[PDB]
Amino acid sequence: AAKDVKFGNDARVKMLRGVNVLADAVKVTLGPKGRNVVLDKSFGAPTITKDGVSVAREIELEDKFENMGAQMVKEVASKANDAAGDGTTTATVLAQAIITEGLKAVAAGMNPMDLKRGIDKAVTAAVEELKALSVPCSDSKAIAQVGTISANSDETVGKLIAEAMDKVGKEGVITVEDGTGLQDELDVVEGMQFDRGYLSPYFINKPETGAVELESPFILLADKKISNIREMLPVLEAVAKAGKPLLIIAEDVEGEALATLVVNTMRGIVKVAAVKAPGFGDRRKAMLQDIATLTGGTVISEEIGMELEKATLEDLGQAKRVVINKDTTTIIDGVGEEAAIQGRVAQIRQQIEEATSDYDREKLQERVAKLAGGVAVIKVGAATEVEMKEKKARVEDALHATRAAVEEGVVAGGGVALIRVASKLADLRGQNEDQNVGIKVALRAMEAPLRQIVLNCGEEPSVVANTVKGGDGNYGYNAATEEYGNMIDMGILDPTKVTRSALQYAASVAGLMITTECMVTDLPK
Amino acid sequence: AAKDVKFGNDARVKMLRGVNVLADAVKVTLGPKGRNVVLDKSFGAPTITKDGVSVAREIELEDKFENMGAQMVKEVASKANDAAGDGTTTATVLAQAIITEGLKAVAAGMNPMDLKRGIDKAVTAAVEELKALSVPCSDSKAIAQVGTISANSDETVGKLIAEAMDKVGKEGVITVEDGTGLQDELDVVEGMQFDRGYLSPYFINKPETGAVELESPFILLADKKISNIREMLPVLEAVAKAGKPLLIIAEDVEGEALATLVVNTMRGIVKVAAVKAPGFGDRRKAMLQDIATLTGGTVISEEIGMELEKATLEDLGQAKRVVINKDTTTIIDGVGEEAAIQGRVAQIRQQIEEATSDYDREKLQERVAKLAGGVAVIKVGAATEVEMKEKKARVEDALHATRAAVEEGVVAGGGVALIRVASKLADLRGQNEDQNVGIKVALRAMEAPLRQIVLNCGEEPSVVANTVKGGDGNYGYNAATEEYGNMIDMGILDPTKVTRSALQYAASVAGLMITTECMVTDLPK
Amino acid sequence: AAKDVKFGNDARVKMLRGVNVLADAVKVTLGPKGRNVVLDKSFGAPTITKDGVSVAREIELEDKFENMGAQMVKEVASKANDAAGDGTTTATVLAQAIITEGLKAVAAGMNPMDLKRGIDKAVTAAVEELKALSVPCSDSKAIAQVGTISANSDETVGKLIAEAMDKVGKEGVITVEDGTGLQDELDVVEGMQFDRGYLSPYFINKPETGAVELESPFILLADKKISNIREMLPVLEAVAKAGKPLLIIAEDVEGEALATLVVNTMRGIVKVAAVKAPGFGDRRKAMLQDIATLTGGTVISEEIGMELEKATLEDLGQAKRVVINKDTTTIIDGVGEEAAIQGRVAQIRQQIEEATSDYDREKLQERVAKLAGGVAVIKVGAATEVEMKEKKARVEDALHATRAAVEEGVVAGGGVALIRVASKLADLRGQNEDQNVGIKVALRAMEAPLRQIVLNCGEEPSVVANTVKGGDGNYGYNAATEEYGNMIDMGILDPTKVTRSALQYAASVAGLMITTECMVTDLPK
C-alpha cells in the first residue's frame, strides 16, 4: 500500500520518543531494587515481572515511526541477550543514553558521521579497557563462586556447575533436565552440539524457554534439500504410526515444505521439528556421517543415489533426548554403538595426522572434540515440582552466566565496570571537534546504568556516580546493601562477555540510528 | 472507474513534490559517507540500508499524482540499474536536479520543447565528452584494480575476476556459486547465456537476488506457443515424479498457462521456470537446435510434426545448474556430449564460410562464439556461511562493475566525471535563448551528485565543487579521506558505462517529464 | 494588568523567532547590492529604502515575546549607531548569527554561562586583533579619501571635510549649514559642543534628522532644577513677545516641567528646547560661567541669590544657531564679546598653571580647548534645493565616518575585516569545552556579514568566504565590481571604530540574551 515518508529531524525526534518509551519501560526494572512492571495477558490476570527481557518483547508503539525506533532498539538488545545470555536492560539503557545525547548534539548542527566515528573509537577503547580490567575465572573456585552468584546466592547449583565443568572440560557442553530424586544427578553421555537455529519459531513446543524438547525422537539425516512433501511422506507415516517425535536435519527447506510442516505440527499428528544443515560442503557431509554414526542413522544423499522415499525406521537414527535452542542444537545419548563412534574418532584422528591445511586441521580437531567429549547431563533435585521449575530456571541462567564468564572473564557487576572504563578514558581525543564530542557523549552515556540502578534504589544518582569515579580498581557501590567497597569481594559480578557485548551492540545501534534521516512508513489506518 | 484529471502547472508541482520526496529518500544515502535509512517491514524489526535501490523499491506516495511522478522516476532509475548494474542513486539525483530547474524555468514562461531539445543537445555533448575522457580497462591489471575497488578494496576477488576474464576471453560469461572449501575454485564448463527475461516476477525463488536458481533441472525445447496446459500435463507428471526443477524454453506462453504455472509454483509440488525463446525465425530454430545439442534434449515443433504430449524425460535436456536473471539466462554444464557440440560448431563454421549476408555472418559468428566459449564458474572460498553470502554479493557486484568497465571504459568516480564534463561544456550554445537555458539547466544539474556527496560528508558543497571545476583532467575531491587528488591514483573509479547510462536516462526522463501537462488517474478513495 | 511568564527553551525559541524576523528585515538591505525594502505609511504612498536603521525603527512584532527579542536587538543596534554613526545592519547580522548558533548549542545541554564567557573572550581577542590591523588615518590625504568614499565617491565633500579638519584640529567640531551660493563656503566662529541629549524626544523639530535646529535662540543659564513653571512664566512671556526660539540649560528638569514644555511645544507659541546641564559640581558652575561668557548671558543660581523670575531678555544669552543632537549639543557664534572670551580662556590658563590634580588639569585643558578652538561651519553649495538636501545628508554621514576614522583608524570594509580577524583567531582556546564551543560559535558568526553581502550580490557566499580566508592582509572581495583584490586600494573602507563597536555590542547583547530564561509580559489582548 501507500507509504508515508518522513525525513529530517522530525523523524529523529519521533524515533527518539519511541526509544524513550521502550527505555523507560525496561530501565524501570534495572538493578537489584528494580521496580516491578505489569504486562497484559489476553485473558485472565495480568502477569507481574521484573525481567527486562520478558517486558521488552511486549512494547511496540501505536504510531509507526516511534514503533520502528523501539523495535530496532529491542532487536539489537535481543541480539545482545542471545550473544551472551543477559544484559538486555543494560544494552537498552546504554542505547537510550547515547541516543538522547547524540541526537541532542546532532540538533546542534554537528556532523553525525563524525559522531558515529567518535562513538566507535570510544567504545572500542572501552572494550579493550574492559579486557584489561577482566579477572580470569579459569579456576574451579571462581567458577563455583559465579555459579552461586548468578543463581541468587545458591552454593549447590554453583557446585554442580563446577563438577560438570570439570567433567566436560573447558569448552564442554552442559545440558539440564529434571531428576526423579531429591539428590542432584550428574553423568556424561555421548551427544552432539552444533550451532544452528530452528527453521520456524512455531516449532517451539515450550515458548517460555524458546526451545524444542523432544523425548526419544527419531532422526532423519539428509544431505539434500527437501523440496516436495512426497519425498518424506512415507517416513512421516512411519513416525506417525510409531507415535514418537521426529527430527529433520537437511541441507535446506523450501517455503512450501516448511509451510506444510508447520501445518502438520499444528495438527499435532507428529511432533516434528527441522533445523538447517551444519557444516559446509565436504565438512558438512563428514559431520553428517558423524551424526549418523552417533544416532545409528543413515545419510540420504542424492549423489550417492538413495532418496527420502526409500526411508525406513531402521535407516533413521535416534537419541534419548534433543533440545533445539534459538541458534543451538543438542543431541543426548545417541543409540549408535560406542565402538563405531570410537572407530570414527580414530578415522578423523588419522585425518588430523595427515592434515596439512591449518583450518581443516582445526575443523577436524573440533570435530573429534565434540565427538568424544559428549554432553554433560545435570538433573535438578528437590521435593516439589514448583522447586523443580524454579531451580531448573536458576540452573539454566547460572550455566549461561558461568560459561560466558569462562569464555572471556568476569568484571565488577552493578554497572561499575562501565564507570571504571569511562573514568580511565577521560582523556581520549578524536581527530576533530565533532569526533571529540561524540567520544564525550559515549563516555557520559556509559554512566547511565549505575545512575539508573541508584535511582531505583532511591539514593542520589550523581553522588554515588562521583564517589565511584573517585575510587580506582573495582571499588563500587553495592546497590542491595547500600554500602561501598570492592564489588568482587561482596560477590556482585557480571561476566566480561555480557558487558562487552551489550556495550558494543548499544554503540552499534546508536551509531546506526544517529545517521538516519529518511523513514518510509505504512500509512496509519 | 472515474478518473480525476489535473493539467497545467498544478500537475507539474504535484509531480515535482513526488519526485522531491523520492529524490530526498534516495539521495540521503549517496556517497561513501551516505546516511543510513530505515525501511518498512510488516513484521519484526525494520531493516536498515544504505543501498538506494531498495529505498526506491520501497517508495510510493499516498497522493496519486506524486505517486505517478515518483513511480516513473523510479522506473527509469531501475532501467538504469538493469542497463549497467549501478547508478540508480546518481540517476535519481540527476533527474531531481534537472526536473527542479526545468520545471522552474517552465513556470518562468519558457517553451518546454526547446528546453527538452537543449537538454538533449547538452547530454549528447556530455556523453561524447565523457567517452573522450574515458580510460581503457583492457589490460588485466586495471581489471584487477576495478574488481578490487568495487568489492570494498578486496584484492582476492578482483584477482579471481581477472583469471576468469582471461579464461573466457573479452566477451565471456561469468557465473558465481558457493565453493565447499576455503580456497576459491575456478573452472570452465560448456554452458550458455542469452538475453531473455522471465515471463513473470513470481518465478523468482530468491527475491533478494531477483533470479531463479535451479539445481539439476530438466529443459523442454519447444518451437511453439503454450496455448493449453493439456500439452504440459504429461511432462509435468514426469517432472513431479522425478522431483527435480523444470525449465521451459518456448516460442511463447499464453497468459492462462502463465497463471497455471504460477499456481503450480505457489503450490510447490513442481518448481518450473519459463522464458521466451530468443533468436528469430530460422535463426531461432537454429539456436534451439544448439540448445538441444548442449542439453541433450530434443526440439518439439508443430511443423516437424511431434507434439509436446509425446514428450518423455529422455526427450528433455538437462544441465547441472541454471540461473534466470531479470533479462538474461544462464545454462551451466549441459549434459549433451561434447563431440556433438563440436560437430555442431563445425557445421555452423561451414555456415559462416558459405555465409553471404554480413548480418547472418555476424549471427553465425556470435553463435559459434557463445557455443564454444562456454561459461566460467567461480566458487567463493572461505570458512563461515555468513561470509559465503557477503563475499558472494561482493563478487556479484564486482563482476557487474568489471564487465561494465571492460565494455566501455572507466572514468573518475565520486561524481567528479560529470563535473569535468560540465566544465568542459561551459560554452555550449543552442539555436535560441530557450535551448541555451535548457543547456545551462543540464550543465548546472550535472553538478548535483558531487554536491550531494559533499553535503553527506558534512563539508561545504559549493566550495568543493568550485575547487574541482578549477582543476583539469581527473583531479577532484576524495570524499572518504577528504583529500584532493587524482581519482585514478586513489582508486575511486566508476565505469564509463554506468555514468553514461545514468546521465542519459535521467535526461530522457527529464525531457519526458517537463513536456507533460495532463495527469489522468483514479479518484482518491 | 495581569502578566504571564514563560521560561525554558520555549522562551529562547520565541526570542529567536523575533530576532530572526528583525534580522531578516535588516540584513536584506546589507551590502552595496542590498535589496530594497518597502515600509508602511498610514497615509499616502509607502516609502522604499535601503537604510537598515529606518527598517529597524518600525519593526515590532505581534507576539509579545518575539517583540521583546526584536526590541532588545534593535535597541542595541541603535546604541551602536549612536556610538559611531553606522553599522546597525552589521551589528544586527552579527547578533542574529551569534544568537542562532548559541541557542542551538544551549539546546544541546551546554552551559550558557560558559558560552557567554567564551564569546566575551573571543570578541576581546577580535577587538585587539582588529586594532592591530587598523590603518592610521592621521594624514589629510587619507581623510580626504575616507570622506570621498563615504559620500558615494564625491571628492569635493571629502576635500571640504579635510580643510575643516585642518582648521579646527584633530579633535575639533564641525557643523553643516546651507550656504547660499553654489560655491562651498567655510568659516570658523566661536562655538561650543558638549555631550548632552535632549530631555524629551518630542523637542525634535526635524524628526528625519533627530535634532533640534533653532535660529537665533535666547539661551537661559540656570544652576538649579526647574521645579515649578511659575519661574518660567516671565521669561516665557518675554520670549513670546520677542517671537524667537530659545535654549534652556539647567541643573535638572522635573517630569512636570518637561510635560509643561512639551505642551508648550505642541502649542508651539514658544520654540523651546531644554537640555541637562553638563559638567559636574564646581566644574559645572565654571563651564556654565564659560557659556555665559560666550553667549553674553548670565548664570542664575539659588546659592548666589538671584532667581529665575527676576530674569530679563538681556540676562539671557544668544547665539546665531544651535543644534541638539540625540546625545550632544552645539552652539554657534555666541553673541558674547570675543575679548571677554579670551580673558576667560586666560583665566582658565592660569588655573591650569596652578592645577596640581591630574584630572582637574585635564578638565581645564579640554575646557580651554573647546573654548578657544570654536566650531567650524561648512556650508554646502549647489544650484537646486533637492541636491542641497542630498549633499547635506552626504556631508552628515561623510563627516561622521571621517571623525570615526580619525578617532581610531580605518580597516578593510565590506565585512572582510571580521573575516580576517576570524582567520587570525582560528586557534583561540577557552578554559574548557563549553567556552571553546562558545569561542567557535563567535568565530563562525563573525563571517555572517560577508556571507550576507555576497548572497545579496547573488554569488555563492561560502566560496567567496573561503577565498577571502585563504588570503592574508586586507585581500577581500569587492562586492560592487565582483573582483578580488585589496580593499584599501579600491577604496572600500570602514572605520575601525564602527566595526569594533558593532561587534562588541552584538557580543554584549548576545551574551545578555543567551543566558535569558524568564519572559514576564502582559497578556495578549
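Here chain B follows Swiss-Prot for its numbers: 2-526, in order, are the residues you see.
Technique stated in the header: electron microscopy, 3.7 Å.
Any Cβ shown, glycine's included, is placed from N, Cα and C.
The Cβ of B:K51 (ATP binding site) has 18 neighbouring Cβ atoms from other residues within 10 Å, across all protein chains displayed. Residues annotated as ATP binding site in Swiss-Prot: B:30-33, B:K51, B:87-91, B:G415, B:479-481, B:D495.
Cβ neighbours within 10 Å of B:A2 (mutagenesis position), excluding its own Cβ and spanning all shown chains: 5. In the three-state DSSP scheme, B:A2 (mutagenesis position) is classed as coil. Mutagenesis annotation in Swiss-Prot: B:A2 to S, described as Complex stability is significantly decreased; when associated with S-76, same residues as in M.tuberculosis; the structure shown retains the original residue.
In Swiss-Prot, a published mutagenesis experiment is listed as B:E76 to S, annotated Complex stability is significantly decreased; when associated with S-2, same residues as in M.tuberculosis. For B:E76 (mutagenesis position), the Cβ neighbour count at a 10 Å cut-off comes to 13, with all displayed protein chains included.
For B:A109 (mutagenesis position), no same-chain residue lying six or more positions away in sequence has a CB closer than 8 A to its CB. Annotation of the mutagenesis experiment B:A109 to C in Swiss-Prot: Forms inter-ring disulfide bonds. Prevents ring separation and leads to the formation of high amounts of symmetric GroEL:GroES2 complexes.
Other Cβ atoms within 10 Å of the Cβ of B:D398 (mutagenesis position), summed over all protein chains shown, number 15. Among the mutagenesis results in Swiss-Prot, B:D398 to A has the note: Can bind ATP with normal affinity, but is defective in ATPase activity. Binds non-native rhodanese, but cannot release the protein. The residue drawn here is the original one.
The Cβ of B:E461 (mutagenesis position) lies under 8 Å from the Cβ of B:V455, each of these being in the same chain and 6 or more residues away along the sequence. According to DSSP, B:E461 (mutagenesis position) is assigned to coil rather than to any helix or strand. Among the sequence features in Swiss-Prot, the mutagenesis site B:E461 to K is noted as follows: Temperature-sensitive lethal mutant. At nonpermissive temperature, the rate of general translation is reduced and a defined group of cytoplasmic proteins are translated but fail to reach native form.
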What subset of the recorded positions B:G32, B:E76, B:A109, B:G415, B:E461, B:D495 has a Cβ sitting under 8 Å from a Cβ of chain C?
B:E461
Same-chain residues at least 6 apart in sequence with Cβ under 8 Å of the Cβ of B:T30 (ATP binding site), in sequence order, are B:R36, B:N37, B:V38, B:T50, B:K51, B:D52, B:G53, B:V56, B:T90
Taking Cα atoms as reference points, which of the binding-site residues B:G32, B:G415, B:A480, B:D495 is nearest to B:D398 (mutagenesis position)?
B:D495
Counting only residues 6+ apart in the same chain, whose Cβ is under 8 Å from the Cβ of B:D495 (ATP binding site)?
B:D87, B:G88, B:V411, B:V412, B:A413, B:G414, B:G415, B:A418
Recorded positions B:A2, B:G32, B:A480 vs B:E76 (mutagenesis position), shortest C-alpha separation belongs to B:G32
With an 8 Å cut-off on Cβ-Cβ distance and a minimum sequence separation of at least 6, pull the same-chain contacts of B:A480 (ATP binding site), or say none.
B:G32, B:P33, B:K34, B:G415, B:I454, B:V455, B:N457, B:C458, B:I493
What does DSSP assign B:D398 (mutagenesis position), in three states?
helix
